[PDB]
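J.: The structure that follows is given in the form of structure tokens.
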Amino acid sequence: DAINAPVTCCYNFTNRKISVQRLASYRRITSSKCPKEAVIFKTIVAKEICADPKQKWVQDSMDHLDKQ
Ligand SMILES: [K+]
Ligand SMILES: [K+]
Ligand SMILES: [K+]
Ligand SMILES: [K+]
Ligand SMILES: [K+]
Ligand code: NA
Ligand SMILES: [Sr+2]
């Protein structure tokens, strides 16, 4: 269940863009406990990075990853 599940949020967004070749996947932050809308990219070396879904590169990267 989710009632007592911990919730993961984003507070800081990466300043710099990440090339598609370095991205393995993403997930969205849905929880209304979180301060703002966010995307977490997991890179090809499993590092997790907060990114702002308002930014266009973030949107396009998400679409690309969705396809493969
Ligand atoms: K300069
Ligand atoms: K220039
Ligand atoms: K191209
Ligand atoms: K212009
Ligand atoms: K494209
Ligand atoms: Na140059
Ligand atoms: Sr640039």
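The residues of chain A that appear here are 26-93 by Swiss-Prot count, in order.
If you're wondering, the header gives X-ray crystallography, 2.0 Å.
Cβ atoms here come from the backbone N, Cα and C positions, even for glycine.
In case it helps, Swiss-Prot gives these features for our protein:
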{"type": "MUTAGEN", "residues": "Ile28 to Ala", "note": "Slight reduction in activity"}
{"type": "MUTAGEN", "residues": "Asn29 to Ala", "note": "50% reduction in activity"}
{"type": "MUTAGEN", "residues": "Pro31 to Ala", "note": "Loss of dimerization; slight reduction of activity"}
{"type": "MUTAGEN", "residues": "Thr33 to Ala", "note": "Slight reduction in activity"}
{"type": "MUTAGEN", "residues": "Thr33 to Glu", "note": "Slight reduction in affinity"}
{"type": "MUTAGEN", "residues": "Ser50 to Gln", "note": "40% reduction in activity"}
{"type": "MUTAGEN", "residues": "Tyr51 to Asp", "note": "Loss of activity"}
{"type": "MUTAGEN", "residues": "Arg53 to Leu", "note": "Loss of activity"}
{"type": "MUTAGEN", "residues": "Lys79 to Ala", "note": "No effect on heparin binding"}
{"type": "MUTAGEN", "residues": "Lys81 to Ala", "note": "Strongly reduces heparin binding"}
J.: Non-local Cβ contacts of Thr33 (mutagenesis position) (under 8 Å, 6 or more apart, same chain)?
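T.: Non-local contacts for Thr33 (mutagenesis position): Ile54, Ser56, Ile65.
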J.: Can you tell me how far the Cα of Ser50 (mutagenesis position) sits from the Cα of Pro31 (mutagenesis position), in Å?
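T.: That comes out at 21 Å between the alpha carbons.
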J.: How far is it from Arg53 (mutagenesis position) to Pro31 (mutagenesis position), counting Cα to Cα, in Å?
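T.: Cα-Cα, rounded: 15 Å.
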J.: Just how many other Cβ atoms lie inside 10 Å of the Cβ on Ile28 (mutagenesis position)?
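T.: Around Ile28 (mutagenesis position), other Cβ atoms within 10 Å: 4.
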J.: Given the mutagenesis positions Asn29, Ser50, which one has the fewest other C-beta atoms within 10 angstroms of its C-beta?
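T.: So among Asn29, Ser50, the mutagenesis positions given, the one with the fewest Cβ atoms within 10 Å is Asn29.
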J.: Select the closest residue to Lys79 (mutagenesis position) from the following mutagenesis positions, measuring between CA atoms: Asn29, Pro31, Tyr51.
T.: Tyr51
J.: Could you check which of the mutagenesis positions (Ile28, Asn29, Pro31, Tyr51) sits closest to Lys81 (mutagenesis position), going Cα to Cα?
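T.: When the Cα distances are compared, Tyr51 comes out closest.
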J.: Running a distance check here. Ligand 7 versus the mutagenesis positions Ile28, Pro31, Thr33, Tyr51, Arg53: which have CB less than 6 Å from one of its atoms?
T.: none
J.: At the level of the C-alpha atoms, what whole-angstrom distance separates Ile28 (mutagenesis position) and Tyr51 (mutagenesis position)?
T.: 23
J.: Looking only at C-alpha atoms, tell me how far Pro31 (mutagenesis position) is from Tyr51 (mutagenesis position), rounded to the nearest Å.
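T.: Each residue's Cα considered, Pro31 (mutagenesis position) and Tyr51 (mutagenesis position) end up 19 Å apart.
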